[PDB]
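Scroll down for the structure; my scribbles are underneath it.
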Amino acid sequence: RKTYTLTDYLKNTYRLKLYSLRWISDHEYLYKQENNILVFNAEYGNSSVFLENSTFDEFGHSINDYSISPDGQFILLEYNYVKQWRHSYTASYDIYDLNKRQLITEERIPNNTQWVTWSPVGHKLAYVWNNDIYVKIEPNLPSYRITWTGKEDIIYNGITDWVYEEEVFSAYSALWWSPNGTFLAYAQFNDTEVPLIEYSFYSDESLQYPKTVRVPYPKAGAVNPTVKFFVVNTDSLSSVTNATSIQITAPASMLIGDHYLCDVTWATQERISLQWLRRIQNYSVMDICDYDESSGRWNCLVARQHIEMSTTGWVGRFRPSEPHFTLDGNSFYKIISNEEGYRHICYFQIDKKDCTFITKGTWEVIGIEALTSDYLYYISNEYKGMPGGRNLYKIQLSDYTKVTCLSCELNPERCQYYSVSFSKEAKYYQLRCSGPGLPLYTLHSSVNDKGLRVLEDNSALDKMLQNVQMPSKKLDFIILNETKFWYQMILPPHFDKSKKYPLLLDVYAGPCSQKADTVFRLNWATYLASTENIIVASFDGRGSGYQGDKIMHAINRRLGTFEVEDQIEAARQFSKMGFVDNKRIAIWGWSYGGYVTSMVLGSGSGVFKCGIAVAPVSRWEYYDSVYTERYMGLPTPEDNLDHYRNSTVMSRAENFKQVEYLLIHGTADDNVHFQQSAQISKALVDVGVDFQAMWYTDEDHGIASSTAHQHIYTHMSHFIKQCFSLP
Amino acid sequence: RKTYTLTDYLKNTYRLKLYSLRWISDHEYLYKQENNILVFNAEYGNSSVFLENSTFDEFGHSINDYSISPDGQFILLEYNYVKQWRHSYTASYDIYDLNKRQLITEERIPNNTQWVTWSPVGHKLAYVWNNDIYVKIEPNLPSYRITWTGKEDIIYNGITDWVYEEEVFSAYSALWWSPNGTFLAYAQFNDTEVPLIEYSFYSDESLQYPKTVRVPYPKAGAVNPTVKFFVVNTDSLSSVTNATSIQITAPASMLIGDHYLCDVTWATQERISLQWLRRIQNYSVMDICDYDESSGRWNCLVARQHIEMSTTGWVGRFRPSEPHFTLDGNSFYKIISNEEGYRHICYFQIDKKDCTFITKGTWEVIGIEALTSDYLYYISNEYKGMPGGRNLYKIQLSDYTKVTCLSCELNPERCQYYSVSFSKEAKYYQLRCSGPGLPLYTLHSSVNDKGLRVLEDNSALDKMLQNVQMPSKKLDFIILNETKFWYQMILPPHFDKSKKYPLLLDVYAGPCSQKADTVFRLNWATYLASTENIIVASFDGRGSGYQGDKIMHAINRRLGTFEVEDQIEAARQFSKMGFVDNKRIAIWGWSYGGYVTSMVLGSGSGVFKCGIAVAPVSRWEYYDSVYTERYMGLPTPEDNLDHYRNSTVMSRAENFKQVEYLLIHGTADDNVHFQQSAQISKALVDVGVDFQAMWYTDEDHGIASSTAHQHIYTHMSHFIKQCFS
Ligand SMILES: N[C@@H](CCNC(=O)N1CCn2c(ccc2C(F)(F)F)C1)Cc1cc(F)c(F)cc1F
Ligand SMILES: N[C@@H](CCNC(=O)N1CCn2c(ccc2C(F)(F)F)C1)Cc1cc(F)c(F)cc1F
């Protein structure tokens, strides 16, 4: 019978079904079926039509995305989507009235709008255009221009610059609505002295002269952007006077040097939490700012400040976690690393510096999902002591020793990886299963925890996969220096433990990474095991996350050392298991993985025959400040220049004579610039090392465009096949 | 015994010996031996020492180049050479006194100087710095700044901009000395509205942010640079008044539209020849400008203008040829294409429009080398009717039917390719042989044409090569449509005509190209034949030069058509000869050849298995105006846009599924921009064609840096070997 071919992955023959819902009330959500936006009731189960598929056939545009106002009165329509960076994009927007049946022609949202968002209650609109903020109380009324200083590539109002979008906020939006819709908090970013990265873009063959793309990009040690935080009142907006934005300044302990705004979370209607981080990211300060109703100013009390610091590494996983405030807003829950280095929920009092841990163990809390007056819902990797697993737990606020796992025993064989979506005030929740079996989407009630109905069970895919020879997934660990280190193997169908298989080491190994988990995936690895009979192994060594600060902080100020060595060591241990042809061991990676892959191939360990590095880092001085400095500090002789110069791929150029090497990079990569790969290629050419190259015209860090995605995975398979000697 | 390996080519194991000399007088030249600059007398044969090797041991710098003043008084010393483009470079210069023994410390020539040149007589210095011209009568005296308008990337005084350096003058210098040293003729280039080409340069690993390189570069149909010509008097230079440069303007027939200054040749002490060319390069006009001694102005007479035009193509081979004036300066000799399309010497009279051809036939004159009152010396491909041959001929000025070949019979088996260097007033000449045998350098006298002595015979190399199994070279023709088309083959040692060999088609095929000649070469082809037993074949199809305008002008307004088809057709004829394994035919090329290689592999002819394209053109709108427009006209719907859009490599993307393709490009290529290759790779990725890629960080159109040159040829050999199994 059939096997999982390359075309099955590239043309996406066997699709995983998802269930994408948005809660609007405490018992109602929305799902679109056959382009018909329906509203599903959780109480009874009866589904009503909210918007029919033929409503926008005469709209004249292909609707890219939609956003419905929380009061169910208006529907924002995104079209003409032009992707910028990872999360950022410019588009055109039209507002449609749901109360009537008319498209609003008056005072329309301008073309090339950067970001648009509704207020949490009602139908107020805040949008960023030309780096400036505009507010609209009614969808047909004129817009109140809040900011005036917005300038392209220089000043950013309501939106993040490149470095804040990618490395800090993980989004384009730098606007924050108050729970009522009274205040619009926003950040301002000044990129005046931030250096530009410049690269060519070639566009269509029609374009005669290549366009140079300039982006404000702070590399390691370079001049960072400055940030200012403002809050404006959306109600008292004069049609004859420019709106007054009250600036909140950072603490004096932060104003000493360079800093970042790394969190904005509203507590109540007049209480806002802010978190600041020093450029050397081992010190963090939280502010709790109240609104002085008489003066109209914002006051953050020094007796309300909370400090987060570490001497073993950086603060947070990638940044300090978000606080979760109780209804009154006098106390917040937050994930902090405890004295033993494990990340658990600490219960804070607004005025008291010391917090009380409500959870503890040799495991970690992933995220706080929902908070009621009775329960706090969180996800953790506690169940069976497996870091690669995710489960929903509930904790009693009146009794911290009463912990109930709501997902652990639902389908123990099929489901070990959970993420959850809660309704307003956490009345009903959707549990989404993602592995090791096929994805399972179920709806549940919080009141008595009964499984009401199965939303999606992927039985349609299950029927298809019975006809195909699928690979098996093994998740186990090995003991090194009295420590458990988890690995995962994609083993070929009919895996014979007595035979010798070729092994490909799938690599990321970044700070706080997890390549070994229980997730069910249909990727390139699936093809290589099912068709080419190759074991695709992944290993979480030192520096990987969800295992405590002892493991995660091991690679602190030492990027390109332990995490690189552990991947080599893992390969030795796999061949010692006896089913690995140690004459055919390969290694591949993307992004950070490409860097480790490159570092490994140049270590001279002789363990690996060949390797593929796709869009790799080659030198930490080439990558952005926020990321690099978080782990490596500053590249100055006074700080950590020694480890910066010692961790380059270029210095390990000679050892590449031992290996077959394929370097791949997109020419329009804004994230990891072609420069990185260009320095590697040059280094190898200098010492007479032969290698393989492949550039991708006008491709970014994802090489994600349909035709390029297919071409790269085709080209890589060909490289792997010839390295392993496969017809 | 041993074979010619890859390392023999890459490490240059077997070196060809050269003999590089510069004439200073009518009977004296200079050669440097063991770093000792000697002066060799042609009259007696006795060599004298001019400058010893230890003279500049305490100089403190590695001497990059030297230039000696004509009067033998001073020696210019180039150091700190920083290459810019093909011919252009910035350097530092010191002047050393030969009369005394002292380095001049007063009024030194500034650092980062673009170009420096002596006057033809004496020791006057003209140098270009920051795009401005400076004159120095004495090496120790202050400098007279002629131009003041010089601005980087905008205004060019005394130096050519990118497009003029590469495509027009074939040099960086835009300065022209008068025979005495009285006048300094110079050109000014305005690049104000010329568009910029922008690419990244990565430099050392230390450089944190890549530098963007901006170059004024006019692509096909884009805004061209404007040109202004000036002449200044070098004698009447006031130390208190800015020098007056007299502007010479172009004819009214040229000022109607865009034009180029394409030639500057001095006739006498007060007579200068200029040649102008329309943007549509099928019309040319020459001016003869005299100096009005009373007014101080320059006057070019309307009754002295000579017109060159063609309706079958472009004027000249790459540009209109240079005139060769007689001693009095009332008549000049020039190579013109005759009525049958063959390029021969036409004798012009300053006032008379019609010229008289002194040579004719089914062959072409290559270049006029020297002119005396008795003889004109020229090189032509006449001997035995071989276009790939070069021979020195002399013609009697009193009798045009009296032609003598001075080189034809010297060593007929060893020597068929000659270039010549003449002394002042052509009293003695050096003949340099370059093939098919080993290079032979001989000194001769013009008076009675006896071979005085052998300068270099490469017998040292001959001894080495007897121990090595060398490939043989065959130069023959094939007849297509009643026309001879010459090809050349690098055949493996002990070539068995009954066996089947793999064939690599070495391609250029550009307008006025010649890949088939008698030259002896030790290249990559030598390795592939000697070690890998591969026939490396080259074929001169339509559009190739030195065979008449019928052949050369065939690809007019049709680039990427006939010349591409003829390379495919040539491969058929080679396999028809029966010693070619038609299952293993490859094709490779550089520059224009890379474009043809790419076009061929995308023709779907199925003749070729694999191919390598190194720094190729992909679309003619991407390459510069002067070159592209010379052959293709303007890329406008009114002109020739149809042929522009039809000749792209991108449109032939689908057919690449049939072939293995290796695309190579240097990232810092100013000539053929990485854009060209980037558009190919994208096009193939779009239609799902798998290929092979290889970029080269901070490499130009030559990929000539030591480590990169070795790496590319290693990488290409590996690709060829696996394609041929
Ligand atoms: N830009 C970084 C981003 C790191 N990941 C990251 O910010 N997130 C992934 C998961 N995550 C995030 C915040 C909190 C988490 C979680 F807690 F781990 F889940 C966002 C990744 C990256 C690393 C390189 F080394 C590189 F070269 C490029 C590159 F994009
Ligand atoms: N720019 C061209 C230059 C071609 N050669 C050239 O102009 N000369 C060499 C021979 N020559 C010249 C004038 C007269 C002659 C001669 F008569 F052929 F000898 C100048 C080379 C080139 C062509 C391409 F198609 C391309 F893409 C890049 C490139 F550099």
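Residues 40-764, in that order, are what chain B shows, numbered as in Swiss-Prot.
Determination method: X-ray crystallography, 3.2 Å.
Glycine is no exception: its Cβ is also placed from the backbone N, Cα and C atoms.
Cβ-based neighbour count (10 Å, all protein chains) for B:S630 (active site, charge relay system) stands at 18. DSSP assigns B:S630 (active site, charge relay system) to coil in the three-state reduction, outside any helix or strand. As annotated by Swiss-Prot, active site, charge relay system applies to B:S630 (among others), with the evidence given as sequence analysis.
Reduced to three states, the DSSP call for B:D708 (active site, charge relay system) is coil. Non-local contacts of B:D708 (active site, charge relay system) by the CB criterion (under 8 A, 6+ apart in sequence, same chain) comprise B:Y238, B:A654, B:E738, B:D739, B:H740. Among the features that Swiss-Prot reports, active site, charge relay system is placed at B:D708 (among others).
Secondary structure at B:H740 (active site, charge relay system), taken from DSSP and collapsed to helix, strand or coil, is coil. Within 10 Å of the Cβ of B:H740 (active site, charge relay system) there are 20 other Cβ atoms, across all protein chains. The active site, charge relay system feature in Swiss-Prot is assigned to B:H740 (among others); the stated evidence is sequence analysis.
Recorded in Swiss-Prot as a mutagenesis result, B:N85 to A carries the remark: Does not inhibit dipeptidyl peptidase activity, interaction with ADA and homodimer formation. The number of other CB atoms found within 10 A of the CB of B:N85 (mutagenesis position), across every protein chain shown, is 8.
Under its mutagenesis annotations, Swiss-Prot gives B:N92 to A the following note: Does not inhibit dipeptidyl peptidase activity, interaction with ADA and homodimer formation. Sequence-distant contacts (6 or more apart, same chain, Cβ under 8 Å) of B:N92 (mutagenesis position) comprise B:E73, B:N74, B:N75.
Per Swiss-Prot, mutagenesis B:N150 to A is noted as: Does not inhibit dipeptidyl peptidase activity, interaction with ADA and homodimer formation. In sequence order, B:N119, B:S131 constitute the residues six or more apart from B:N150 (mutagenesis position) in its chain with CB-CB distances below 8 Å.
Secondary structure at B:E205 (mutagenesis position), taken from DSSP and collapsed to helix, strand or coil, is helix. Taking all protein chains in view, 21 other C-beta atoms sit within 10 angstroms of the C-beta of B:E205 (mutagenesis position). In Swiss-Prot, the entry for mutagenesis B:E205 to K states: Inhibits dipeptidyl peptidase activity. The structure shown retains the original residue.
What Swiss-Prot notes for the published mutagenesis of B:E206 to L is this: Inhibits dipeptidyl peptidase activity. Applying an 8 A CB threshold to same-chain residues 6+ apart, the list for B:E206 (mutagenesis position) reads B:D663, B:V665, B:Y666.
Listed in Swiss-Prot is the mutagenesis experiment B:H750 to E, annotated as follows: Inhibits strongly homodimerization, dipeptidyl peptidase activity, interaction with CARD11 and T-cell costimulation activity. The number of other Cβ atoms within 10 Å of the Cβ belonging to B:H750 (mutagenesis position), over all protein chains shown, comes to 25.
Record note (Swiss-Prot), mutagenesis B:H750 to A: Inhibits weakly homodimerization and dipeptidyl peptidase activity. The unchanged residue is displayed.
Here the Cα atom of B:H750 (mutagenesis position) is found 18 Å from that of B:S630 (active site, charge relay system). Secondary structure from DSSP puts B:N92 (mutagenesis position) in a helix. Taking a Cβ cut-off of under 6 Å from any atom of ligand 2, the recorded positions B:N85, B:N92, B:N150, B:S630, B:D708, B:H750 reduce to B:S630. Mapped onto three states, the DSSP output places B:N85 (mutagenesis position) in coil. Cα of B:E205 (mutagenesis position) to Cα of B:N85 (mutagenesis position): a distance of 41 Å. Taking the Cα atom of each, B:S630 (active site, charge relay system) and B:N85 (mutagenesis position) are about 47 angstrom apart. Here the mutagenesis positions are B:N85, B:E205, B:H750, and the ones sitting under 8 angstroms from chain A, going by CB atoms, are B:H750.
Taken residue by residue with DSSP, B:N150 (mutagenesis position) is part of neither helix nor strand, so it is coil.
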